[PDB]
Amino acid sequence: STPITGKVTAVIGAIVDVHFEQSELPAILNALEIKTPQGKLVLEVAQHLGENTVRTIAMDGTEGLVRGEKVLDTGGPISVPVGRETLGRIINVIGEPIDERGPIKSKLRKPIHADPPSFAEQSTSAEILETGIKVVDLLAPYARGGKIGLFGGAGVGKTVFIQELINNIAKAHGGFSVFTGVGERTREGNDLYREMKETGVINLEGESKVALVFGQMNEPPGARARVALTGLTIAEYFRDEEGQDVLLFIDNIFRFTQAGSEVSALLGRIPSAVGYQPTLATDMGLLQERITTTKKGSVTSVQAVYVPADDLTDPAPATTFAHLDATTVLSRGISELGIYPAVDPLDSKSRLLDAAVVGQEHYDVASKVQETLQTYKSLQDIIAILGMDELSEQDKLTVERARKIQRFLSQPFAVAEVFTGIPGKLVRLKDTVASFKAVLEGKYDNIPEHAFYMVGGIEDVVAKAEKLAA
Amino acid sequence: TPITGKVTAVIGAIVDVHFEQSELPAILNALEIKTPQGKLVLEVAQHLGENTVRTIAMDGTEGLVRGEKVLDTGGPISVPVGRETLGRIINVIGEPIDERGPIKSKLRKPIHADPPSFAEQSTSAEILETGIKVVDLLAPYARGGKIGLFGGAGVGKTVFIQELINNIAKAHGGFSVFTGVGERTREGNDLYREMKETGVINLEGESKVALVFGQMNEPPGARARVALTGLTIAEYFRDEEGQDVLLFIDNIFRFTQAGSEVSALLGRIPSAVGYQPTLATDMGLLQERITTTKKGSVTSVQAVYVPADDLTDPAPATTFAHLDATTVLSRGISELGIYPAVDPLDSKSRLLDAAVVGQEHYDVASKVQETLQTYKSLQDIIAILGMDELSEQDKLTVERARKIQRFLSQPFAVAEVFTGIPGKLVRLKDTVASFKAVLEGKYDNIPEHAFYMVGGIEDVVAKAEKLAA
Amino acid sequence: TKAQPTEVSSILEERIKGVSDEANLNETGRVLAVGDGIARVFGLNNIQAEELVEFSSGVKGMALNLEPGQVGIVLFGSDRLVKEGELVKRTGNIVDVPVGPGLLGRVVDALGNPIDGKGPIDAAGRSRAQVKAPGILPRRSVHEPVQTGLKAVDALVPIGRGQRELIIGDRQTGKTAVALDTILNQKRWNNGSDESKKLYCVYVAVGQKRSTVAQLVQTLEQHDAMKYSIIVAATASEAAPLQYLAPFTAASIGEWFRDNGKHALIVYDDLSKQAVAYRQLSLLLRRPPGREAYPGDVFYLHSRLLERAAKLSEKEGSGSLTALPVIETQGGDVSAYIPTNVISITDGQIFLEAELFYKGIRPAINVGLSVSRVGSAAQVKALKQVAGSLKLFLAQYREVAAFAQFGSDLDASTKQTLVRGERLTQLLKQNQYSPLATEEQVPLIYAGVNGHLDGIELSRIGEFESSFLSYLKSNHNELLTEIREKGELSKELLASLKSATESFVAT
Amino acid sequence: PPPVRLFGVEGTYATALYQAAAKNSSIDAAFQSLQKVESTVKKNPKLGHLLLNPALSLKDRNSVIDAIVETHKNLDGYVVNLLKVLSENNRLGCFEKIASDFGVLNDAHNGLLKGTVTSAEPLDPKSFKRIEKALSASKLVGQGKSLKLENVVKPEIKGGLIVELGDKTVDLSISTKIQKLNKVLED
């Protein structure tokens, strides 16, 4: 080819219109580069408007653009670098090393846009992921290949929950993980960088069982939108071409919605409900569909979602609610009660809690736990006002066990040796099932309530009984 | 060589001119089209180019023929100001509509003027006593301040303002400006008569008041520049004559409304609710052209017709920003019958600090607020479960609060007729003492209805005797 | 039928006449429409985005739209100066401000002209309005206290340097007073030494009347704190572009402190008024989206602004600008677009509740709606120990209190909570314009948490606090010196304090 | 300003053209040359509407312009600059629109005031002449500004005639009078 030169005609926000010459038209979803003293400004071609004039979205700041500035065309969608070198190296939205390790790239690049896998490709999972977080394991079992979803309030240690998952699950599994952050704070970025250097998952003398794509919200809305796509393609490379299983992580997908809403309005599209982009559904859909367990590989997404003002009747959480396999609700109240995990067990729902899938014993035990807690919640009203004493002997035993169970949920997190100090505990799936069964039978109703509080397994609970006894 | 033009368009009262001459009057210049009904004053507001300005039309349009001669008056409408303004009711154009004949002009000043500098500002703090019980206790006014009402029924707003004029402006000796933007002609006539009667206007005599009156029937554009005119008259007293003034503005919601009306026609895609996308700037200029500079102290009183009583509407909201103290008046307290209808949990003043009105005053007010807030808090519980079935501690509070609520009443003097009760005006020093006693439950032992619609503590005692019979 | 901005008849006739201008299409251009303070000029094709353009009237205007023939230059002045067909000559400079230590003791307008008129700024540099946020690599984790002197803020929602903590709450709730308290406590460091242990405070006032600002400076001059503060102001009168530009140039002033490696704190009051200003600016620009009344990209504006405050590494000179946004909530509607956006950006919320203001906590901080994500790592080590279960007690108090107003026969446990809880709220109660030293907040929280005040009657708690401090000042002033000096409570110190507190239970 | 500002988009072109050729004079020449190339443009079928319609670039349009100035080399140059303008603004569907408008401005400049006498049927030449005489001797066309008057036949009008020009009309048709009469006896 030869340079495809365009001249800017209008800089008005992220929208920058370019005037390519005849017979050298670009194509929808190409990537244009404009040489700047800021490096290369990348413009994603998003419309043709007529007479060789495209309307493109900026990915870098639009300050100091001089009218009629020559615009090269790469000729295709933003081409990232992919490799096993992506692991343990941090790259910004346009795929450029912000870890400052210089060139990252194996032998390949890939486009950021990629077609969803076909009906034929799909292969259904049934494997049960272990998080070691007991409440999650029993009462909302996760599945390997799943599309796990961390619906919750405003950053409610939201990062901490995710960090624990990365700390435990990533080292534990042999697969890769991909951490993609959509406009997450640069304070949070520095913490994540430091934290995974500390946990050594990111080891800069060796390999890393995770790659990082940290997106920062100082980047314009367009870059905020298509950071997700960049990360997604890295996961595809792992899934497909490296064939391995993955454990994708995206953060926070409400930011993905917000970013998209902004460039819809910038594109002039009439906004839908609560201002959210008219293309909201299909954009969410494109992201979600792309992530799936195929026969080429398996990718297990954990997508954080921020439920604005804790109202999930707001369309943006609700749209995401459909697309995600294994929902998890983190509640401020439960956090405030001092229970970390902040996961509210009765409000979390995982459709992987199907009786056959987790086995009948697991199912039955978990049904009993669910009933016991639900009874306890119902009884909270009676105990509070009407009084504790009017409760039946049966009710009282159920309440006493429930308070123990409630605080048996409370287990420490290893990455909250910083946010607490108590070392975390990875508890086997089998061990959790066993331990909850025991409690329900009241085999450990000779153990103090506080000796269930903020400790791991049954072995620990028994040990802490001795400690409290002393 | 007067700039001639033609009337290109007459789309509503936002006439567009096309000056034939290459001379172009600048933005905020004024043009006179000689009407066969008189003249029409228009004010250049946009240059749309091709020698086509777009002009706000300040008098009632009709009978306009596209092509009619324009003449450039140049600059904003320059009113005539002086001491001679005192004792005149003047139209938007500044011509006496009370037929006192043309003002003997001293200095004629453009209606638009830049707002005084940060350096010019000087911060006062002197208490201005009102004599209204609720005002004195809860939100003491200051002299030079910017006082605010946020009424929803103008029937109440006008009365409130009238009371303020009745008290404050007789005590005040300096000049005073009444500017009534878009208010009822009948009400305006009442004020004119009343003022003339109370001698503040003495036409044969002298008047230490001047008046600008803008009727709500006047076309929206006219209403927009009524305000600016009044601010100019005020500025002349404040600055040029140096005198300490007073200013009353009511209804300044109409200033906002007028802007919203013109905005669409001007060619501006309206901002939220409907308010003009120029709302902040326009409001800002107006409220910063009202100031207590180091050359004078102008106590200003602003009355806001909160539409639908929704304070959350952006237009009332942006009014709240530029006021030193506010005393929101609401329909609920009106339903409770209490005149004054001031919300006692929705009033604030910058002077409510104990460093100003003393710790004892502040403490007394604190208890009133807390008690009433409790009373509001238990309103749900009172309805669902009997008030009898509330806690003993709470029942004392409830009884006290019911008394406090009733106590807050005070018949007005101006509306002594309307209330039908001879007016009550009570000293600030007396008020603090009276509430202090009541809070100490001293007079808690006599009828709740004895506190209702009456003034001072002594009166309550007397009303107990009346009730006892 | 198409209508192009080049179909203006004077342009069009010139083209037909053959001969047409150039160079007035480079460095000059002729105004052709202008009204609403938004010009549209024809020419200027050498203009760079965001540049400052000198109107021949003398107005300066940034250029925010570069349209396909007419550059839309937002005026910084009134349009009663500007008029059609004027020439504008490109400044050739994107906006920049003088930055220096001379801003200490200066009230300044957006373009950095002393509006307090204490004469020329001693400017150690100039900077550019936009400066992209420092990276992950420049950052280093927070480890620096900021003690506002408000007990609730420090104890419950601690603030550290670099943090983004959003003050949110209803209009004119003395919004300024919450912020001013922090500034006043920075007197304690100001008196001290080690300039990077001092917060040089920048109070940014957008949309506020000159009188309000003037009162603030009087208060600050009264507390002699203007001797270390900068006030950047953009009053309501001052232009909407100047208002839009005001936070970003305040940020630049802050960065100069950061650059020096010093620590500083920026109060952005109100960002909400910036958003209104940007709403009016955008709509006057013909900027297409309503956005629910605030244009799309307002989140981009706020996000870029806020991320320019950070705690930097020691290879970045250990700088740290700390930011405090202030957001007015229209009827407490946090689902409003501007409030939603800001909440995400910030690392804390400091919700203020009106009912609690009336209830007598003044300032009142609704601790339920207040969070500090970063949390303790800036909370004094001692103060962390004491206030450990202060959160739990309060949380229990909240549940119990709801039951309590139905006033049924109380569970003994609940009335223990109720009694303790009532005292705790009263203990928290703040007094406007009067910070408290942390060394003397440690005793009060110890006493309360160790239930010494649970017994003491609710009415005379206010008396007790004052007296207890006086008593310790008299008798255990050695202990206070130790709390100040060592900042973590030793076993001996805890016991000493316990003995002292116990003695003061009966007075 | 131009004799009669018709206003309207595409007439901004006409206005511009008019004043540009007015200040250099030779407006009749411009108009005539424009008419001549316009007429042969309509009488050339490809680029008679089948290349007057957009579907061409700037560049492809430009090469159409180059062919146009081959069609009658030397027009009047102002109208050759107008062709450039039209190419650049990429309008050519409103080419005849401008032509008509420039004619209106031109013959207004000439003062040739064309009118019309719509009628139901072709009228007598005596009728034509008498009406023309009357009209010249009326206030409406006082004369000084030349009178052209065209009777046109419109079937919709049933009897009588309506004389029109200057937005001043005398409508003395039969159909309207019948309508009013019918209406009044339906009351």
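Following Swiss-Prot, chain C shows residues 38-544, kept in their order.
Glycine is treated like the rest: Cβ placed from N, Cα and C.
Residue environment of C:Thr213 (ATP binding site) contains 21 other Cβ atoms, counted within 10 Å of its Cβ in all protein chains. Taken from Swiss-Prot, the feature ATP binding site covers C:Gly206, C:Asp207, C:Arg208, C:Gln209, C:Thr210, C:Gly211, C:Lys212, C:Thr213, and the record attributes it to similarity to another entry.
Sequence-distant neighbours of C:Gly291 (mutagenesis position) (same chain, six or more apart, CB under 8 Å from its CB) are C:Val239, C:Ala301, C:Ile303, C:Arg345, C:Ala346, C:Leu358, listed in sequence order. Among the mutagenesis experiments that Swiss-Prot reports, C:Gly291 to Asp is described with the note: In ATP1-2; growth-defect.
Annotation of the published mutagenesis C:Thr383 to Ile in Swiss-Prot: In ATP1-1; growth-defect; the original residue is retained in the structure shown. For C:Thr383 (mutagenesis position), applying a Cβ distance below 8 Å and a minimum sequence separation of six or more within one chain yields C:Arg201, C:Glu202, C:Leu203, C:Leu343, C:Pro362.
Ranked by how many other Cβ atoms sit within 10 Å of their Cβ, the binding-site residues C:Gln209, C:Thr210 place C:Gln209 at the bottom. Following the DSSP three-state reduction, the secondary structure of C:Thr210 (ATP binding site) is coil.
By a Cβ separation below 8 angstroms, chain B lies close to these of the recorded positions C:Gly206, C:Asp207, C:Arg208, C:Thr213, C:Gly291, C:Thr383: C:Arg208. Chain A has no C-beta under 8 angstroms from the C-beta of any of the binding-site residues C:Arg208, C:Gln209, C:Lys212. Taking the binding-site residues C:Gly206, C:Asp207, C:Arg208, C:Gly211, C:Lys212 in turn and counting surrounding C-beta atoms within 10 angstroms, the largest count is reached at C:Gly206. C:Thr383 (mutagenesis position) carries neither a helix nor a strand DSSP state and counts as coil. Neighbouring residues of the recorded ATP site, listed in sequence order and excluding C:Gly206, C:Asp207, C:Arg208, C:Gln209, C:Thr210, C:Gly211, C:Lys212, C:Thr213, comprise C:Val215, C:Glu365, C:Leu389 (Cβ within 8 Å of the Cβ centroid). DSSP assigns C:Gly291 (mutagenesis position) to a helix.
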